[PDB]
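Inspection log for the structure reproduced underneath, given as structure tokens.
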Amino acid sequence: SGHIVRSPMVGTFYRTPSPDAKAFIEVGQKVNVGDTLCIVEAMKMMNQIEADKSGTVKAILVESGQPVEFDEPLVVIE
Amino acid sequence: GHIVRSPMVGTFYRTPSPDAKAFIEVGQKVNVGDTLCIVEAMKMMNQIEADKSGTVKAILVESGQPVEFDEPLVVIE
Amino acid sequence: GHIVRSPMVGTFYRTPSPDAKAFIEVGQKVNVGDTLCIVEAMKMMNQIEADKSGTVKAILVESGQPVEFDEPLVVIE
Amino acid sequence: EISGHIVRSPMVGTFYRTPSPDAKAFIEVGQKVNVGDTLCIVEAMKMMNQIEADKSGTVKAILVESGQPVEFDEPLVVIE
Amino acid sequence: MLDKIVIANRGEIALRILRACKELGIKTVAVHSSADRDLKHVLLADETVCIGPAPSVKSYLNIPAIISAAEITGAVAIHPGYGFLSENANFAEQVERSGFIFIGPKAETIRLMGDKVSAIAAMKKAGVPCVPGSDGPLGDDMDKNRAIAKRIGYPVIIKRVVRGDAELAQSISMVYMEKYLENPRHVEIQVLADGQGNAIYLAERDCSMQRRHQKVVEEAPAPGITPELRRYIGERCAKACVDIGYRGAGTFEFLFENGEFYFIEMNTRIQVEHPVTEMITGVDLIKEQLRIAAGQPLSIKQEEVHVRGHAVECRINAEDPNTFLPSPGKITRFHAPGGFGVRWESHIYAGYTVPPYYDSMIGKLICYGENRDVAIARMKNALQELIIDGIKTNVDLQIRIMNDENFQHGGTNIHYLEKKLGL
Amino acid sequence: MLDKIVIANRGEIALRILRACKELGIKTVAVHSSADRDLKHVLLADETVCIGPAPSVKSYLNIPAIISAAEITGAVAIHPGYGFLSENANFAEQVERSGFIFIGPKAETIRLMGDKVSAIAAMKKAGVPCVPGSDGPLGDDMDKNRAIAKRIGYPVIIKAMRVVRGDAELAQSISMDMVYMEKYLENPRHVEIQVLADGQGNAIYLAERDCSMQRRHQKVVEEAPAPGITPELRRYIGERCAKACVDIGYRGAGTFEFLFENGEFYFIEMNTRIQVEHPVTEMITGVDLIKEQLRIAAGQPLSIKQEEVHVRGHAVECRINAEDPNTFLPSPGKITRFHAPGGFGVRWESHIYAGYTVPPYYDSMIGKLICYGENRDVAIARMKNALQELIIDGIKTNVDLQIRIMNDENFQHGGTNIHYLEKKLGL
Amino acid sequence: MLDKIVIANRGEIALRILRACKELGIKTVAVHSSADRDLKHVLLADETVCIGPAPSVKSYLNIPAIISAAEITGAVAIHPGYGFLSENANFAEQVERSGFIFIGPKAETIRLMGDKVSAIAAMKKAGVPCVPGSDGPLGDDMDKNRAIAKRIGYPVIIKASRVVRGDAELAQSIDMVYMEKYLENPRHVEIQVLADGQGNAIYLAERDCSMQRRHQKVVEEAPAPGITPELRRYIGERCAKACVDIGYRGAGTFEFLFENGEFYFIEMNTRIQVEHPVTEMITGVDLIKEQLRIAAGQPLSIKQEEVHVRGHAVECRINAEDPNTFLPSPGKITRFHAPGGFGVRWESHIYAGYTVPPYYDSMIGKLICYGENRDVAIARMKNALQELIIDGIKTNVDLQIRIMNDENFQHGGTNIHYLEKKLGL
Amino acid sequence: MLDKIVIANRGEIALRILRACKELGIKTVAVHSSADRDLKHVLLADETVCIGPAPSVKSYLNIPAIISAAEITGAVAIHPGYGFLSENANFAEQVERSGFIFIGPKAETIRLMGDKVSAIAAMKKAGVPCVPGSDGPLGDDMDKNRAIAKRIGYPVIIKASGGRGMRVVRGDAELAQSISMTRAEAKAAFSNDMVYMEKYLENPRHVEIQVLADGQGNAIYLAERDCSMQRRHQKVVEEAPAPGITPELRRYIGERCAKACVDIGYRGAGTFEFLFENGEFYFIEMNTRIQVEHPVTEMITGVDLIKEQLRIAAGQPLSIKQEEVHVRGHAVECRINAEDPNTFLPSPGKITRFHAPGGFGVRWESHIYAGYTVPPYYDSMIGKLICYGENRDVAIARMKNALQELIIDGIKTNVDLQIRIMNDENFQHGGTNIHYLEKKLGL
């Protein structure tokens, strides 16, 4: 695969901050370091997963509301 | 039960001659030394004999079909 | 039984400078954040700190010796 | 697994080089033998089985000593 | 003890006997066919002897080869196991004649129980319940025959099946009558006799799950059997042992219907499914065989024999689980189940080839539990853990059986398994 | 009972718990480090969750990861096993606070017995016999000191460790800052008592185990019951332990470790958790200790009352470790060939298999072989055969060492002390 | 020679480099992630160094860790392999200034060919045929746009930073934008080269890598079917002088699209490639040993006249993936057996009991078959694939068998879109 | 193309032939002993036929069983391989006479070269260099005897006709008396005072020439192989080309071997084994069959000798012309045997773990795999490792690494021995004689 941003924690994956809000990213969209790609809810903390390398989003491997584990591939860039 | 296996490679036959009757049939009683079938190898018609007395449970190979060494041919009960 | 492992590749050192005293010795108590040793990589003097409080049971590496990632450096309890 | 034509034992028993305790061995290394010739004996349950050569030639080796037990298919003699 | 014995068998039972021998300090001699050089017990044995080529008739049924092996290795006894020559009166005879101990009963006892007529007779005399019958043919009198059907009890069988008087007349057309047990259970009683006047019974086993009259699953004790009923049939079996002067381990197989037992046969030898009895009583039956052959009297008293818990056994066979076609071949990967109450009895391992000869049974899984339900759940798990790749096995079938609700309730008859698989 | 639980552990104990759960129809969640993707129990679990990288501190000691895992899987309870977080009071607390059942004792109880001082306090209070001591420092009065040594009974031991065996040189021994005094137990045996308490007032003891065979205070061989222990003595110490359970309001399974010399027991520690060697107890009582842990966590009271606990037969356990049998250096690596022993009375407890790599992390114990027998001798003989059958290639193991121990005549006699194994190997 | 090197890579290519080194008596240092302790090349290396956790970004892309490993082991050079840091100019830079030899081209050269625009500039400058394009963005003037399309020649394509087949459909088809020539059904043909960085440079025939999924090579072969010795000499000579021009050093590959007898530069891989073995089979040149020889400062031992193409070679990439859904397929290999025989070359680190971790590219091996001619190479490949056993995980082996049985592949000359057209993608 | 053939052999060579057949689309019939059910080639074959129990004499030497298998499967030809029945004239006879093609030479040719006397006769007549000799016993004329010794070139050796009475002579002055004394000794020992003279080859090297003949007048030679490294006259290591052999010398011996093929009307693949000393060849024997070490020749010439056997048996003429045969690079072959590397005691048993070496120029020829048991029958050779390189030194280095990679657990092998030999400095020099290996391992 390409460059993989993986999950650093166990929790639930979300594409948007809210059901009726915009998705942080979509396929074909360009992103730079620090940009929010998605969310993983862990505990009372709503953790925002950001890009660690700049490029274009290749794929989004997880659907909203689904759980994720440590080191789980979430997003691909370039 | 007891399996009479082939001692050679060849073609299996139930009868001594094409238009003759089979040496044996299922349910028939046989004694040691009795001919159960033939295995032809290079035109020689080798007679396979029973190595144990009893009654035939099954005949595991059809006439005209090839057989290898130690291949199960007949079962005796 | 707690093992402080190296977070990087480099050369292991007991002291902050060649002729200063070692950060720690066996039997000495340490707290989280306290510097236990140094791992030199490319002229950078990386300070490795304790991730758990307790007493130093053992020091597994000698000064001047190379260490790899996740290599055991110190045993604590 | 040793090379050369191997006369193997057809039965379990005790191997003997001679027909009787005081007699001469049936064969020796270097000796010529014919098919049917007795090479040795395998005594099993009072049967004095004479193992014969199944191929003609010269005895290369004798793999078992007298008084020693042998199993089925055990290498006994090597020929030419 | 026995200084050294020949294990005249192969596979799992051979490995089982070998273990028994090691625990007692008995030297072992593994006789094997040319195709069984890789057998685990052969590799573990103290001495090995090839006795013939692959075919059973030339190896494990080769009497001269086996006795000869015992002689050259200097063994004192020969353990036949089950199958092959274990119930071969002639074999036992020649073993004793050559000056070796036959680990089993006396040859005359084998012949006695080896023939239906004489065996049944002995059972009559000993008080063992047999199949009710006309006890001799009848001639003309139909009043007699009808009265006989009533006493003997419908349905009955001639020499076939009769369910009523109206259907007797046509069916009779030397003849005799027996009770027809339509939906019976296979219940058998384990026994040990030292051949010195002592004999004990070790509860029973239910072996109803069968295909083509071949046991697939066994369990102990038998569901529905009270300790009083168990004592009824058991004591009679022990008395039978004393009467016929039985020696070694043996089993009395019965058909069991409406709380009644009907003698079928006495297996004058150890059986495949003995381990389930061992689990619930704590008695090592093989070790007991060896001690009895050594001339020792029974160490155990009937009073000391207690039934605790429950045990089930699934036979693992190398065969297609749907067509039951033999399945020889190399085992590419193997892993045995483990855990509390789990007992794996098998010689197979990764890399071992199952040859295209011999019975298809390659192992046995036996699970024990404080009760029947726990035993069954344990069996499910262990089967799920069991890995045997490279060849077809009946593992999936055993899984189905453990999941079968009628089996879980218990008491299925000897026709159920074939009734379930539609054959 | 419990619909679904997280197995907060790894290796053999994780496999043991998984089997227990499977039999009870309990759904399993295997949390694992990134280096334990190949664990058998992980491969068998209904759900799996990676909780961190190889190091235990970031995986099996990662409380937030474990709890979150329970949350996303919807587990109701968490089993800690032995080691790791099983005796971690804070962990139990956070588990409960998140609305999950902690399969173990109360946090307050963990701290109580987790601290040397507080543990001793409780034991004396409960009547459990501890090591006799000076009860305070000593002065310069030699009359006093000698009277104290007399009470305790020689030999004695000096601590701030120096031994005195007689009156004549006690004086000088004090020379070698402030000092206390204890009884010197020279040749004791490690004898421990298994207990179960439902945390509802009930508590039973399940005989004892002897774990004297040790290397550097680490258990190598365990057996049950302990040779030389009479049923009356068994009843004495056992009853003491049960009463202690009721007093401290213990819950779950636990073990009271004692030193044993000339008919006396001396409390050292209480393991507030299941122990490694629990299986030998299971063999001789027929009790499934893991299932009992689960039933108690589900809120069920003890189904067994003391009268129903019976000791039958004998059981031995050799710990199988991945280590050099002569220098005892950990021996990680790939297992190239594996075969487990079998037969009557043989119980193999291990997650290892052919092709599985023993990672260079975690404790070195990779399996446990447990053999049962009608008597001690039969158990030992079975252990010999089984060890001989056991095959583990690719890595060094202590199997050969275990064989020597089984062949050891003094072990065959039984009753060897806690120094014997190291005495024999010359360490 | 080189006393000791670090193999800054993993898997099959790492094992390949290791073998090269052992044969030359060069001491090896295998740097590995924590998940790669069981790698064969790691097990065979003289020294090992763990450089980080499983993820590539924290291990094999960890520049400080790799250089640090070189320093502590006392290595003199570092071989990057393919992928990872092999074409990372920054990495090469720090490697050199830290006093180690970078087995590859100069950092300056990597940057040059690492940028699409600058790379093109160099190629034209050297006389290498490139893809015709607008050379700058497009305006609103349709007279200009049509003139540009005319020069380039239809059909053309519009890209950002739609296909046009005629003038009538240009306007609507046209946010920064540019235009290029549209090569509809071209073949991927690439040229192998070696340069000592001392003025000498040779080309080692070509390779066809048309069988692709998502622009990923599945099958490669050498030489390329339909390519005459004169066409090979044309493109090859141009590539060689280009090496001389940009002062290239080490091994490299010039990738071209090939349509109607014409070549169009797409990219230059400034490193060894995966499919290099097929070139080795038909030329007899050990490309890895040549990399090491050049890095040691030696001039090219092979001079162009001595380069001869003999026979034919095919390579199927073996990937751990579902053969129908191409889902990565990590897991333990429960049973493994490698094919053998005349002309059969197996390049893989896998073995029985080895686990394929859930990280890194899915390629776990490469099967390469040589033959007196193309047909013999393909038949050899069929047999070898059938012999190849890999259980425990799904692989694309069955797919490779299908491809070898494909009649259009047996004809040769299938385009870069054929495989996906066949699989219905 | 041959429609279907029986592979009358086992192990590695059986797998080799099977591969050839698959590449040519020839249907395969693997005949096997009952102990070889698990052979790789058997598992890969299109049809299998058990032909007897384990012992060779009852299986792979069982002529009636093999031919019978051929009939029931409907094969057209039979490949004998090496060893077993490959050079059994009687076997070839029954094969052809039963209506099957014998993949090998004519029975008459096998007999010809199967007998020492007639073989020598043919070679001399054909111009193949043989061991120079007196060509008959010696007379009393010492001028004649000395003329013969001079022609042959010293040293020479005198041997007795009876049956001892043997003696090496290294100079003219001591020939006459050497004959006298050897004639006396021959009369007091063998009861016969008759003697003859031969050239004495003290330090020969085993150098053999590969040839192919279509039996239609065409015949080519495929360079040579050095197989000097031997134990008990059994080859341990082979290589091609032979060190020290110039292309002109190679052409010298090669052309003569080819013409010899044409003369005796040879068909199939064959080998002319020679003793080689001071740039001279001396015929020893012709192996009228494929040899174990054929792969090293394949490596340096690119010719698939097995496929060529099959093409020739199908009646096709040589597609390859002598001019197109070129020697490129170098190849070495170590035989892998299941035996104790120090006592050479056979080591049958189960292989618990196996891994084959790989890489550029590495060729592994073996049927073994993890879990496969090597039975306690048959020759102990279980595999062959062959490494190719641009030159001899590269070939040897490749061989070192590859042997180091080779894993075979469960049974002992001679792998370590092969490693020692590759490390042997005299071997690295090249040109070691046929006595060196045993001269090295201590007599």
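Swiss-Prot numbering applies to chain F: residues 1-160, 169-184, 196-446, in that order.
Recorded method is X-ray crystallography, 2.5 Å.
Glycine residues also receive a Cβ, built from the backbone N, Cα and C atoms like all the rest.
Feature annotations, courtesy of Swiss-Prot:
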MUTAGEN   F:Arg19 to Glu  Loss of homodimerization. No effect on ATP binding
MUTAGEN   F:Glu23 to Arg  Loss of homodimerization. No effect on ATP binding
BINDING   F:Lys238, F:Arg292, F:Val295, F:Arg338  hydrogencarbonate binding site
BINDING   F:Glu276, F:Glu288  Mn(2+) 1 binding site
BINDING   F:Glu288, F:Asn290  Mg(2+) 2 binding site
MUTAGEN   F:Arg338 to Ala  Severe reduction in catalytic activity
BINDING   F:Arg338  biotin binding site
MUTAGEN   F:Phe363 to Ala  Loss of homodimerization. No effect on ATP binding
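Structural mapping of features recorded in Swiss-Prot.
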residue: F:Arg19; record: mutagenesis position; CB count, 10 Å: 27
residue: F:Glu23; record: mutagenesis position; CB count, 10 Å: 23
residue: F:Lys238; record: hydrogencarbonate binding site; CB count, 10 Å: 20
residue: F:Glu276; record: Mn(2+) 1 binding site; CB count, 10 Å: 18
residue: F:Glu288; record: Mn(2+) 1 binding site; CB count, 10 Å: 16
residue: F:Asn290; record: Mg(2+) 2 binding site; CB count, 10 Å: 18
residue: F:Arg292; record: hydrogencarbonate binding site; CB count, 10 Å: 23
residue: F:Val295; record: hydrogencarbonate binding site; CB count, 10 Å: 20
residue: F:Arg338; record: mutagenesis position; CB count, 10 Å: 21
residue: F:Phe363; record: mutagenesis position; CB count, 10 Å: 26
Maximum Cα-Cα separation (Å), residues F:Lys238, F:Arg292, F:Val295, F:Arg338 listed as binding hydrogencarbonate: 19
Nearest recorded site to F:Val295 (hydrogencarbonate binding site) by CA-CA distance, among recorded positions F:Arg19, F:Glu288, F:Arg338, F:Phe363: F:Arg338
Across 8 unmodelled residues, the distance in Å between the CA atoms of F:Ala160 and F:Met169: 8
Cα-to-Cα gap, F:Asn290 (Mg(2+) 2 binding site) vs F:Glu276 (Mn(2+) 1 binding site), nearest whole Å: 8
Between F:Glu23 (mutagenesis position) and F:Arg292 (hydrogencarbonate binding site): CA-CA distance (Å): 21
Length of the line joining the Cα atoms of F:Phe363 (mutagenesis position) and F:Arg338 (mutagenesis position), in Å: 20
Spatial reach required of the 11 unmodelled residues, as Cα distance in Å from F:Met184 to F:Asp196: 9
Cα-Cα distance linking F:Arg338 (mutagenesis position) and F:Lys238 (hydrogencarbonate binding site), given in Å to the nearest integer: 8
Separation of alpha carbons, F:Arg338 (mutagenesis position) and F:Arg19 (mutagenesis position) (Å): 20
Integer Å distance between the CA atoms belonging to F:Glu276 (Mn(2+) 1 binding site) and F:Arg338 (mutagenesis position): 18
Pairwise CA distance, F:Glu276 (Mn(2+) 1 binding site) versus F:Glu23 (mutagenesis position), rounded so that it is a whole Å: 30
For F:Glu276 (Mn(2+) 1 binding site): DSSP state (helix, strand, coil): strand
Cα-to-Cα gap, F:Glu23 (mutagenesis position) vs F:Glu288 (Mn(2+) 1 binding site), nearest whole Å: 32
Recorded positions near chain E, Cβ-Cβ under 8 Å, from F:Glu23, F:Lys238, F:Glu276: F:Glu23
Three-state secondary structure, F:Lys238 (hydrogencarbonate binding site) (per DSSP): strand
